[PDB]
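First the structure, then my questions, so here it is.
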Amino acid sequence: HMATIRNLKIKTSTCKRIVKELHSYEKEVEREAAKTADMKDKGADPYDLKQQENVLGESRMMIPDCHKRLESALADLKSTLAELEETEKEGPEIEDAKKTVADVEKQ
């Protein structure tokens, strides 16, 4: 029904946002990992290196939690799609949701 599609839109947006958050966390990891490498070949002392290794470690710890939220959002979206498939011509919102499901599953 129409309300289900409006729900679908929100759930699609939620997935897209969490993917964006995930990518942001991932980019932070990549940047922190590159900084770690730069400090190592630059001969940073063990204290500074440890500090940076902790920063990297914590950046990485953001990722699984983000995945969990993403997986939850993907389940929410898929559930709504499944509800709509129960009815059911495909328009832009279902298209967008399905595209987003595909994008999320690639993460």
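Along the chain as shown, residues are numbered 1 onward.
For all residues, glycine too, the Cβ spot is worked out from N, Cα and C.
Among the mutagenesis entries in Swiss-Prot is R6 to A (Swiss-Prot position 5), noted as: No effect on beta-tubulin binding. Here the residue is the original one, while Swiss-Prot reports the published mutagenesis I10 to A (Swiss-Prot position 9) with the comment No effect on beta-tubulin binding. Here the residue is the original one, but Swiss-Prot notes a mutagenesis experiment at this spot, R17 to A (Swiss-Prot position 16): No effect on beta-tubulin binding. Annotation of the mutagenesis experiment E21 to Q (Swiss-Prot position 20) in Swiss-Prot: Slight decrease of beta-tubulin binding. Mutagenesis annotation in Swiss-Prot: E21 to A (Swiss-Prot position 20), described as Loss of beta-tubulin binding; the structure shown retains the original residue. Annotation of the published mutagenesis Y25 to F (Swiss-Prot position 24) in Swiss-Prot: Slight decrease of beta-tubulin binding; the original residue is retained in the structure shown. While the structure shown retains the original residue, Swiss-Prot records the mutagenesis experiment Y25 to A (Swiss-Prot position 24) with this note: Loss of beta-tubulin binding. Experimental mutagenesis is annotated in Swiss-Prot for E58 to A (Swiss-Prot position 57), with the remark: Loss of beta-tubulin binding. In Swiss-Prot, a published mutagenesis experiment is listed as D65 to A (Swiss-Prot position 64), annotated Decreased beta-tubulin binding. In Swiss-Prot, a published mutagenesis experiment is listed as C66 to A (Swiss-Prot position 65), annotated Increased beta-tubulin binding.
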Taking the Cα of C66 (mutagenesis position) as the centre, which of the mutagenesis positions listed as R6, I10, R17, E21 lie within 10 Å of it?
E21
Which one is closest to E58 (mutagenesis position) in space, judged by CA to CA distance, out of the mutagenesis positions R6, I10, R17?
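Of the mutagenesis positions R6, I10, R17, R17 has its Cα closest to that of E58 (mutagenesis position).
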Can you tell me how far the Cα of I10 (mutagenesis position) sits from the Cα of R17 (mutagenesis position), in Å?
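Taking the Cα atoms only, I10 (mutagenesis position) lies 10 Å from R17 (mutagenesis position).
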Could you tell me which of these mutagenesis positions, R6, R17, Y25, has the greatest number of Cβ atoms within 10 Å of its own Cβ?
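Of the mutagenesis positions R6, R17, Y25, the most buried by Cβ count within 10 Å is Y25.
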May I ask which residues of the same chain, at least 6 positions away in sequence, place their Cβ under 8 angstroms from the Cβ of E21 (mutagenesis position)?
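Same-chain residues close to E21 (mutagenesis position) (Cβ under 8 Å, separated by 6 or more) are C66.
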Quick check for the class: what is the C-alpha distance, in angstrom and rounded, between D65 (mutagenesis position) and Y25 (mutagenesis position)?
11
Return only the integer: C-alpha distance in Å from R6 (mutagenesis position) to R17 (mutagenesis position).
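The separation of the Cα atoms works out to 17 Å.
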